[PDB]
Amino acid sequence: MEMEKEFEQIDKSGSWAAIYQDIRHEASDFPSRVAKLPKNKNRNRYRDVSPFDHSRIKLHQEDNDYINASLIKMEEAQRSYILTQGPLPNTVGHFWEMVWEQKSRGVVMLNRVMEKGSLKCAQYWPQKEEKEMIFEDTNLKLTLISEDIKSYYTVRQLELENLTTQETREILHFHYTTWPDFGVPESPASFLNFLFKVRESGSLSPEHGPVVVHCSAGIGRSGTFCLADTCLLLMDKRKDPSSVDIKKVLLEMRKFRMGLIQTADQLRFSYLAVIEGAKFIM
Ligand SMILES: OCCCCn1cnc2cc(Cl)c(Cl)cc21
């Protein structure tokens, strides 16, 4: 079926939970043996969210190459994304090592450091120009260059230096700051505006390594971001935009990381975002 009318048909029939459970039943199951080794327990935020072995990002280290991060490679859309958990106190250096090694231009953050009174990820970037951060375990230096605070998101320019080679690179930090503590946004308008700002920066384009996107577990909000982007790109590329099947795209993405889209409300919000976004594109 088309999307917008499939949408009203699920609303009128109140069957979002049943649609979402079908997806969970059909989703791929692949091994995640490296994630479950005992030496990696303090590298995982949640025991039930792990990268598959076949698609995990490997650190360029011989001691321990493990990080909780996955490469989502979308062949028809010609887009790649790295989805990862919010960094932990003992993985902030690994996180920036990955950004460096994979040649990423942009980092997309969809959570606040504290939500619901609890910490959802480490404070992993510097907050003042004159107070830079040094990650001694991975030999990197990170400096805040500039910051632009808007009503729904903040964009930061960062300098990452590989202290071993003295090479430097500019990284863009796109921080969506207004996702509610509970539920999903009422309108997709600000989320779509944010997605377009990431696109306009070059961070999603083939002349750079894959964008790094995270929330707390790296599957819920993060899944919504890449699902909406890929679906809109396919609607631009195909002769028949109504052929794009958001449930099929989501199942394809779940071949590369488990659990993408965490609730039926996040599924409905993803539909809403693609539907509204397809009208603005034209
Ligand atoms: O090939 C399409 C180029 C222009 C698309 N575009 C630019 N600004 C946008 C803001 C929003 Cl909210 C949306 Cl949905 C789309 C946008």
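Per the header of the entry, the method used was X-ray crystallography, 1.8 Å.
Placed from the backbone N, Cα and C atoms, the Cβ positions cover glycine too.
Per Swiss-Prot, these features apply:
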MUTAGEN   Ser50 to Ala or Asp  No phosphorylation
MUTAGEN   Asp181 to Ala  Substrate-trapping mutant
BINDING   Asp181, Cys215, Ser216, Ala217, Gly218, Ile219, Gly220, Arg221, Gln262  substrate binding site
MUTAGEN   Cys215 to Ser  Catalytically inactive mutant; abolishes sulfhydration
ACT_SITE  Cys215  active site, phosphocysteine intermediate
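Overlay of Swiss-Prot feature records on the structure.
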{"residue": "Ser50", "record": "mutagenesis position", "contacts (Cβ under 8 Å, 6+ apart)": "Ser32, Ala35, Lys36, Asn44, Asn68, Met258"}
{"residue": "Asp181", "record": "mutagenesis position", "contacts (Cβ under 8 Å, 6+ apart)": "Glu115, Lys116"}
{"residue": "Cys215", "record": "mutagenesis position", "contacts (Cβ under 8 Å, 6+ apart)": "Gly86, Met109, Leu110, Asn111, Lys120, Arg221, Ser222"}
{"residue": "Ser216", "record": "substrate binding site", "contacts (Cβ under 8 Å, 6+ apart)": "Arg45, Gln85, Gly86, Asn111, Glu115, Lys120, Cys121"}
{"residue": "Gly218", "record": "substrate binding site", "contacts (Cβ under 8 Å, 6+ apart)": "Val49, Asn68, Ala69, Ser70, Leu83, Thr84, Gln85, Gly86, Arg257"}
{"residue": "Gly220", "record": "substrate binding site", "contacts (Cβ under 8 Å, 6+ apart)": "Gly259, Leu260, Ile261, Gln262, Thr263, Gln266"}
Next on the checklist: Under a three-state reading of DSSP, tell me whether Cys215 (mutagenesis position) is helix, strand or coil.
Outcome noted: coil
Item to check | Most distant Cα pair in Å, residues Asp181, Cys215, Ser216, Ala217, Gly218, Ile219, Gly220, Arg221, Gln262 binding substrate | outcome: 16
